[PDB]
Amino acid sequence: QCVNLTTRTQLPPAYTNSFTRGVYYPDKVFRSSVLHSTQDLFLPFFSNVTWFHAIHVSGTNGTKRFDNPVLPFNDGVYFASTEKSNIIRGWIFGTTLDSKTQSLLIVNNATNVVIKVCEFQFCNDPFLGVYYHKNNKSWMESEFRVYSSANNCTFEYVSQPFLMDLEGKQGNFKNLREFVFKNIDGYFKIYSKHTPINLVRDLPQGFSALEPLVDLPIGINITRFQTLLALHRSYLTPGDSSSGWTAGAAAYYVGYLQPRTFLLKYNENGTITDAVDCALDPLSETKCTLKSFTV
Amino acid sequence: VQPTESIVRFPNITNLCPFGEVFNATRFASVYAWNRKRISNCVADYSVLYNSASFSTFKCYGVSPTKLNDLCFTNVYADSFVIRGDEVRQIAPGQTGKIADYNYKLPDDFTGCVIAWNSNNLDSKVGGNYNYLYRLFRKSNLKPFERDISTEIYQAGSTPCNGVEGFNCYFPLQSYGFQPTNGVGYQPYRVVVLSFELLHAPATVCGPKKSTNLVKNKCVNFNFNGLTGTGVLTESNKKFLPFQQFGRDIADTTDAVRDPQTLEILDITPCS
Amino acid sequence: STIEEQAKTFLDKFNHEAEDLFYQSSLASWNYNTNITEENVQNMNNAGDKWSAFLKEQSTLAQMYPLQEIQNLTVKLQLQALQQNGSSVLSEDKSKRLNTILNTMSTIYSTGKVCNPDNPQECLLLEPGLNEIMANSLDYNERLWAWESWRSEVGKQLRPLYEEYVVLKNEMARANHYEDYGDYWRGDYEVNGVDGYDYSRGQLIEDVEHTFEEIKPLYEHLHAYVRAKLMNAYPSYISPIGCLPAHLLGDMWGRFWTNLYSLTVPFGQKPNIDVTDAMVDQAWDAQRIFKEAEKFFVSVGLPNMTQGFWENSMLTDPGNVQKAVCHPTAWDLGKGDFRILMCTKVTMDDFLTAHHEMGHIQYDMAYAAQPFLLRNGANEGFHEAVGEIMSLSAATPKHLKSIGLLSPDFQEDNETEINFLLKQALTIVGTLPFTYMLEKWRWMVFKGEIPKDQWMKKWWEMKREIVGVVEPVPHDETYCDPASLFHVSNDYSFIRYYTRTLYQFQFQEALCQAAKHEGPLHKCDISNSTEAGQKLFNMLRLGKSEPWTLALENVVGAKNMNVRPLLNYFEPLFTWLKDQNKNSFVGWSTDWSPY
Ligand SMILES: *[C@@H]1O[C@H](CO)[C@@H](O[C@@H]2O[C@H](CO)[C@@H](O)[C@H](O)[C@H]2NC(C)=O)[C@H](O)[C@H]1NC(C)=O
Ligand SMILES: *[C@@H]1O[C@H](CO)[C@@H](O[C@@H]2O[C@H](CO)[C@@H](O)[C@H](O)[C@H]2NC(C)=O)[C@H](O)[C@H]1NC(C)=O
Ligand SMILES: *[C@@H]1O[C@H](CO)[C@@H](O[C@@H]2O[C@H](CO)[C@@H](O)[C@H](O)[C@H]2NC(C)=O)[C@H](O)[C@H]1NC(C)=O
Ligand SMILES: *[C@@H]1O[C@H](CO)[C@@H](O[C@@H]2O[C@H](CO)[C@@H](O)[C@H](O)[C@H]2NC(C)=O)[C@H](O)[C@H]1NC(C)=O
Ligand SMILES: *[C@@H]1O[C@H](CO)[C@@H](O[C@@H]2O[C@H](CO)[C@@H](O)[C@H](O)[C@H]2NC(C)=O)[C@H](O)[C@H]1NC(C)=O
Ligand SMILES: *[C@@H]1O[C@H](CO)[C@@H](O[C@@H]2O[C@H](CO)[C@@H](O)[C@H](O)[C@H]2NC(C)=O)[C@H](O)[C@H]1NC(C)=O
Ligand SMILES: *[C@@H]1O[C@H](CO)[C@@H](O)[C@H](O)[C@H]1NC(C)=O
Ligand SMILES: *[C@@H]1O[C@H](CO)[C@@H](O)[C@H](O)[C@H]1NC(C)=O
Ligand SMILES: *[C@@H]1O[C@H](CO)[C@@H](O)[C@H](O)[C@H]1NC(C)=O
Ligand SMILES: *[C@@H]1O[C@H](CO)[C@@H](O)[C@H](O)[C@H]1NC(C)=O
Ligand SMILES: *[C@@H]1O[C@H](CO)[C@@H](O)[C@H](O)[C@H]1NC(C)=O
Ligand SMILES: *[C@@H]1O[C@H](CO)[C@@H](O)[C@H](O)[C@H]1NC(C)=O
Ligand SMILES: *[C@@H]1O[C@H](CO)[C@@H](O)[C@H](O)[C@H]1NC(C)=O
Ligand SMILES: *[C@@H]1O[C@H](CO)[C@@H](O)[C@H](O)[C@H]1NC(C)=O
Ligand SMILES: *[C@@H]1O[C@H](CO)[C@@H](O)[C@H](O)[C@H]1NC(C)=O
């Protein structure tokens, strides 16, 4: 089942700035214009996040990039993917990522979200490729090379089936998917957010409060994660199982959290519209000292 | 105004458990090949199993049968197998015999219940039901919660058993004979064993608490999914977010909670 | 890694594998006995052949395990009961001829032929025939004719057959590491390997002789009384000094003296305690009979009947729709299924037979908690005595008036007591000298103290000395008189009845003194007494797991076979017989051949 991916151009790692992002709802408490101050794990403003490209330029030039390394998991990670089509379809969480321990698998196989906690044998390059045929011409999802076996399953969750728009559109990015993972007391907290955007340069700048999505009681330890991407297998790109691939219009950003002090602001309905990082500059220090945005 | 009431409320009780499929199963496994079913994420309602007057032996070890719906656990294992009636007593902590140390043994300490009922109606046919077997010979006693499917021939003598029966080479598995005319003791008894464990993981199965009558115009003592306090529950208008449960005003005071069943919001005012 | 562990493993395997086969065989036999068809007999024969083949196969594997390297008594007893060669230490032709002789003797006895002279017809079988002619008739001529015809036509015809049978049985017994076939028959009462409780195989003869020496006075008084009452019925046919004739004992062989009660009744104007008409006057049936039996058994301490017992037993004759043998039998299938086959009528004899069969069932359920090879009575007399004592305790006026059959205002006159004691004597003590003489004759003809000749001569001299019986017609050395019975013509032991008779009264006295009952023993009821129930249950659990002497010591308190309980039981009749035989002659004399 495990198939490698050769013919890939290497490049130095790129870094961008997350201006004001990663702010989520710390607790399920309704607040109407109270300007609450919380002490929890958040993403620092104007931080230094990593940029992973996935492009493919025609001809014997350009870059053939398909990056999905095993990144560390230090107190939680911030996952933001500027997607043009359905390419990022899940992640892999765990410590050993082998049959020695357990691992969390939250993947989308073009049917729905599949959440399983078993002892898998994850490959060195897992992916869920698509297939574009000429007869019955429709982008279909016939590929599954994430793991080899699954024994001693503890937790499982598969919701109702659903279709998937595997259309490989060409142009600019259309939507943004932000995710904040955290595991502090056995419960795996996930904060998701959806925001349309049409930029093709970097991470969008603004503010969006991520809402809690699922609270999965797993109890397993998480020290290093990995992102699962997709591949395109069609004509004009011949090759073997480990070649003849193509991709593009895919990128995801990873930011690590740390204990900080934030002054969240709620509106008259309960949504977070603005926040300040107290440990950024003396201006925000004074703002958090007097607990107001008017200085 | 002194409070005197009880409106302890909790969300609806859905996806009860697969107990209905693990007890009312049409086919059961043998005693040497007992099936272990994981009961982890479901609200186990032990009241319907204890109140049912259809079980012969119902003995809960290390826990009271009435307090089963007042505890939380992580995983529950249901071991289902058919055994003879006169040897149901062997399925117990500290007991010895033939089925205990050779087919299925329980630890000295046990936190769970044993449920068995006579199944002579369906697990019996005229002429003999030889579908259920039991392991009769072994070279050593079994460990607690150990399962062995190896069917190598036994060796009781000094002569090596070369894959065939002989002087002291007997087959390890022996079949049961269940006729509809047998008496009590030799009839089949479908016995299921429930094991309760607690480890460093969030509990997923707890006791099902349903609800209590709601009072909305009096000084009451409320309990909304773990919360507590005292006050009158007047209908408010604060439209909460789809995930927010209870709201807090300035100075961090619980002033509004959402009913987990009807999903309505209401304010909490301290009593006079 | 030793002989003991290998033997225990083999015994566990055998106990697991034989239970289902024995249950199938018993189920086939039950389906045959309750439904006489051409298909059920085939299934019964198939199951019997399968069980016999399995038992023979599990006899050479057990023969490899030696018995001198075993320290456990239970395993040793199971292997000794399993390693019995029996009819296997012989030749093919020898065993075939022995089986042929046994089968042809059985058929000759079962067919029978009256064939009265000058009558080409009316040649009846063992069905109604010579039985009621010798039972309820007072004519000397026809009685002598029947007694001579049955002994000359189904008699000497088995003389060479029985000679060859004795020869082959002696060969088998000597080839089986035993003495003559009498020793093989006495081997059932043998106890070895237990200190203090060991019972030698030759000591049984001495015990039986010592018990008969003490029975002799009561039997002599009873014989004198019977002869005195018979001289008034048969004038000029029996001398008051001689021995009683053989064909005037109310039976073809003189085993039971029950048919002489209508002629020897002391108080003919005093009616018995027959409550047959009292049961038909109210709602009573077989179900009620067995319910009352269960109520009697549960009052002593024994558990209730099994649920399958009520829904599987055939307590009532199904009628002409299907044919079934109406012989009362207690069936032990082997897997917790206990049921009784009995066409229970609304009579009192069936009311006591129900208690007998339920006592058998109670014994079976008691010893059903042991391995298969030990799920049997300690001896061949305990299993029937357990039911006989219940039948005795349930036939008393106290229990009858406590249930509700006899009127509570019924007075217990001593004349009815004397009549009941005399009936019990005629039905119990009358067969003890006959059984002893027959078994001693079998023992001496198997051992060799009697040559091939002088069989009938010594047979009749013993029947004159031991028993008070004399032959009416002189039989030469060609007739075969002893083989006219059923047990001798089918190779069955006979001392079992003597042992049962001697054990039932011991059990009665033991369970009566435990219930703190005062008065005579014949009116003692084992009812509403849990101490006697526990004392009896402590003995019914043993079976073959422990020696029978240990069981007797646990239930009574003696290690031997005592006869004092019988004398204590029949003392009220013994004193009356002594007072009545004052103006007559006690005992009998020889040299009075009615020739
Ligand atoms: C091709 O795939 C195989 C498995 O499908 C991988 O082989 C592993 O290679 C690493 C070093 O790169 C070793 O440390 C592992 O022990 C190898 N695995 C096994 C099972 O032997 C790897 O992804 C690729 N290997 C090669 C040689 O191209
Ligand atoms: C995506 O994964 C899910 C879960 O692994 C698949 O759902 C299973 O599908 C198989 C056969 O299609 C069924 O036998 C199972 O019962 C399904 N699981 C559940 C929980 O219902 C789904 O088919 C997969 N879809 C694709 C396109 O691969
Ligand atoms: C097995 O099936 C029986 C009958 O279908 C179930 O018994 C029912 O239980 C429900 C729930 O309490 C009652 O409302 C019904 O009245 C019961 N029916 C009968 C005929 O008793 C039983 O609950 C099932 N087993 C399990 C474990 O659910
Ligand atoms: C919890 O259960 C109650 C009881 O059925 C649900 O209340 C029902 O809600 C539906 C739709 O909102 C109404 O049509 C019914 O009239 C309600 N019945 C009652 C008795 O109130 C409630 O919706 C459930 N809540 C959840 C979250 O499942
Ligand atoms: C012969 O072996 C049997 C079989 O073990 C012994 O029976 C055991 O007796 C002890 C003491 O009463 C009990 O605790 C065991 O449960 C019995 N075994 C079984 C399998 O039930 C018997 O004691 C042995 N006889 C000896 C040693 O003289
Ligand atoms: C055994 O004991 C039972 C219960 O004491 C006796 O039954 C009682 O008998 C008396 C006498 O006729 C009646 O007045 C009672 O109504 C009966 N009670 C019951 C519950 O049946 C029984 O008679 C005793 N039997 C013997 C032989 O002593
Ligand atoms: C982010 O880290 C890289 C790694 O050295 C560094 O080159 C870059 O200047 C950093 N950017 C910021 C804004 O700190
Ligand atoms: C139709 O789709 C299937 C995928 O299920 C593909 O294998 C096949 O080549 C396509 N074309 C035809 C003509 O079947
Ligand atoms: C499965 O993993 C859990 C993790 O603690 C462990 O306790 C359990 O024994 C494992 N079961 C099997 C069958 O490997
Ligand atoms: C990770 O969590 C598990 C919880 O089962 C714990 O046993 C383990 O020690 C943890 N790892 C580290 C490095 O602390
Ligand atoms: C708050 O809610 C009210 C009523 O639902 C709505 O009119 C208003 O636009 C909302 N304001 C914001 C900032 O969401
Ligand atoms: C007895 O045997 C006959 C033979 O055909 C059968 O028809 C009948 O059903 C049997 N009786 C019972 C009670 O099974
Ligand atoms: C049974 O017979 C066999 C040979 O036929 C013999 O070896 C064995 O000792 C016998 N067992 C006895 C007499 O108990
Ligand atoms: C025996 O049956 C009677 C009447 O059915 C009942 O009262 C008694 O409890 C039963 N005995 C046992 C031990 O169940
Ligand atoms: C029976 O009792 C009466 C009462 O006086 C007595 O006269 C009579 O002799 C007794 N009969 C016997 C046989 O003991």
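The numbering of chain C matches Swiss-Prot: 19-613, in order.
When the header is checked for method, it gives electron microscopy, 3.5 Å.
In case you wondered, yes, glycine gets a Cβ from its N, Cα and C as well.
Look at Swiss-Prot and you will find C:19-607 tagged as domain 'Peptidase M2'.
Annotation of the mutagenesis experiment C:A25 to V in Swiss-Prot: Increases slightly the interaction with RBD domain of SARS-CoV-2 spike protein. Residues within less than 8 Å, Cβ to Cβ, of C:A25 (mutagenesis position) and separated from it by at least 6 positions along the same chain comprise C:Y83, C:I88, C:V93, C:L97.
Under the heading of mutagenesis, Swiss-Prot lists C:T27 to Y and annotates it as follows: Increases slightly the interaction with RBD domain of SARS-CoV-2 spike protein. In sACE2.v2.2; increases interaction with RBD domain of SARS-CoV-2 spike protein; when associated with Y-330 and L-386. Secondary structure at C:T27 (mutagenesis position), taken from DSSP and collapsed to helix, strand or coil, is helix. Counting only residues at least six positions away in the same chain, no Cβ atom sits under 8 Å from the Cβ of C:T27 (mutagenesis position).
Taking all protein chains in view, 19 other C-beta atoms sit within 10 angstroms of the C-beta of C:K31 (mutagenesis position). Listed in Swiss-Prot is the mutagenesis experiment C:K31 to D, annotated as follows: Abolishes interaction with SARS-CoV spike glycoprotein.
Residue environment of C:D38 (mutagenesis position) contains 18 other Cβ atoms, counted within 10 Å of its Cβ in all protein chains. Swiss-Prot gives this note for the published mutagenesis C:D38 to A: No effect on interaction with SARS-CoV spike glycoprotein.
Here the residue is the original one, but Swiss-Prot notes a mutagenesis experiment at this spot, C:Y41 to A: Strongly inhibits interaction with SARS-CoV spike glycoprotein. The 10 Å shell around the Cβ of C:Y41 (mutagenesis position) contains 22 further Cβ atoms across the protein chains shown. The secondary structure of C:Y41 (mutagenesis position), as reduced to three states from DSSP, is helical.
DSSP classifies C:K68 (mutagenesis position) as helix under the three-state reduction. For the published mutagenesis C:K68 to D, Swiss-Prot gives the following note: Slightly inhibits interaction with SARS-CoV spike glycoprotein.
Annotated chloride binding site per Swiss-Prot: C:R169, C:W477, C:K481, in sequence order, evidence recorded as experimental evidence. C:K481 (chloride binding site) falls within a helix when secondary structure is assigned with DSSP. For C:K481 (chloride binding site), the number of other Cβ atoms no farther than 10 Å from its own Cβ, over all displayed protein chains, is 24.
Marked as substrate binding site by Swiss-Prot: C:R273, C:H345, C:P346, C:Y515. DSSP assigns C:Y515 (substrate binding site) to a helix in the three-state reduction. Remark: C:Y515 (substrate binding site) has C:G399, C:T449, C:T453 as non-local neighbours, by Cβ distance under 8 Å and separation of at least 6 in sequence.
For C:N330 (mutagenesis position), the count of additional Cβ atoms within 10 Å of its Cβ stands at 18 [all protein chains shown]. In the three-state DSSP assignment, the secondary structure recorded for C:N330 (mutagenesis position) is helix. Listed in Swiss-Prot is the mutagenesis experiment C:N330 to Y, annotated as follows: Increases slightly the interaction with RBD domain of SARS-CoV-2 spike protein. In sACE2.v2.2; increases interaction with RBD domain of SARS-CoV-2 spike protein; when associated with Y-27 and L-386.
In the three-state DSSP scheme, C:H345 (mutagenesis position) is classed as coil. C:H345 to A appears in Swiss-Prot as a published mutagenesis result, with the remark: Complete loss of enzyme activity.
Where Swiss-Prot documents C:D355 to A as a mutagenesis experiment, the accompanying text is: Strongly inhibits interaction with SARS-CoV spike glycoprotein. Of all Cβ atoms in the shown protein chains, 21 besides its own fall within 10 Å of the Cβ of C:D355 (mutagenesis position). In the three-state DSSP scheme, C:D355 (mutagenesis position) falls into the coil class.
The local packing around C:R357 (mutagenesis position), expressed as other Cβ atoms within 10 Å of its Cβ over all shown chains, amounts to 25. While the structure shown retains the original residue, Swiss-Prot records the mutagenesis experiment C:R357 to A with this note: Strongly inhibits interaction with SARS-CoV spike glycoprotein.
Listed in sequence order, the residues of the same chain lying 6 or more apart from C:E402 (Zn(2+) binding site) and placing their CB within less than 8 Å of its CB are C:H378, C:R514, C:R518. The annotation Zn(2+) binding site is assigned in Swiss-Prot to C:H374, C:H378, C:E402 on the grounds of experimental evidence.
Counting every protein chain shown, the Cβ of C:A386 (mutagenesis position) has 18 other Cβ atoms within 10 Å. In the three-state DSSP scheme, C:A386 (mutagenesis position) is classed as coil. Record note (Swiss-Prot), mutagenesis C:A386 to L: Increases slightly the interaction with RBD domain of SARS-CoV-2 spike protein. In sACE2.v2.2; increases interaction with RBD domain of SARS-CoV-2 spike protein; when associated with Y-27 and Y-330. The unchanged residue is displayed.
Annotation of the published mutagenesis C:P389 to A in Swiss-Prot: Slightly inhibits interaction with SARS-CoV spike glycoprotein; the original residue is retained in the structure shown. There are 19 other CB atoms within 10 A of the CB of C:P389 (mutagenesis position), with all protein chains counted.
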Minimum Cα separation from C:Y41 (mutagenesis position), reported as the residue among recorded positions C:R169, C:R357, C:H374, C:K481 that achieves it: C:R357
Students should find that the Cα atoms of C:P389 (mutagenesis position) and C:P346 (substrate binding site) sit apart, in Å rounded to an integer, by 27
Taking Cα atoms as reference points, rank the mutagenesis positions C:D38, C:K68, C:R357 by distance from C:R273 (substrate binding site) and give the first. C:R357
Expected list for recorded positions C:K68, C:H345, C:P346, C:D355, C:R357 against chain B, Cβ threshold under 8 Å, sequence order, is C:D355
Between the C-alpha atoms of C:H345 (mutagenesis position) and C:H374 (Zn(2+) binding site), the distance in angstrom, to the nearest integer, is 13
Fewest other Cβ within 10 angstroms of its own Cβ, chosen from the recorded positions C:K68, C:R169, C:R273: C:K68
If you measure from the Cα of C:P346 (substrate binding site), which of the recorded positions C:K68, C:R169, C:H374, C:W477 is the nearest? C:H374
So if I draw a 10 Å sphere around the Cβ of C:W477 (chloride binding site), how many other Cβ atoms end up inside it? 21
Using a 10 Å radius on the Cβ of C:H345 (mutagenesis position), the other Cβ atoms enclosed count 9
Measure from the CA atom of C:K68 (mutagenesis position) to the CA atom of C:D355 (mutagenesis position) and give the result in Å, rounded to a whole number. 21
Spatially closest candidate among C:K31, C:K68, C:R357, C:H374, the listed recorded positions, to C:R169 (chloride binding site) (Cα to Cα): C:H374
Give me the Cα-Cα distance between C:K31 (mutagenesis position) and C:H374 (Zn(2+) binding site), rounded to a whole Å. 35
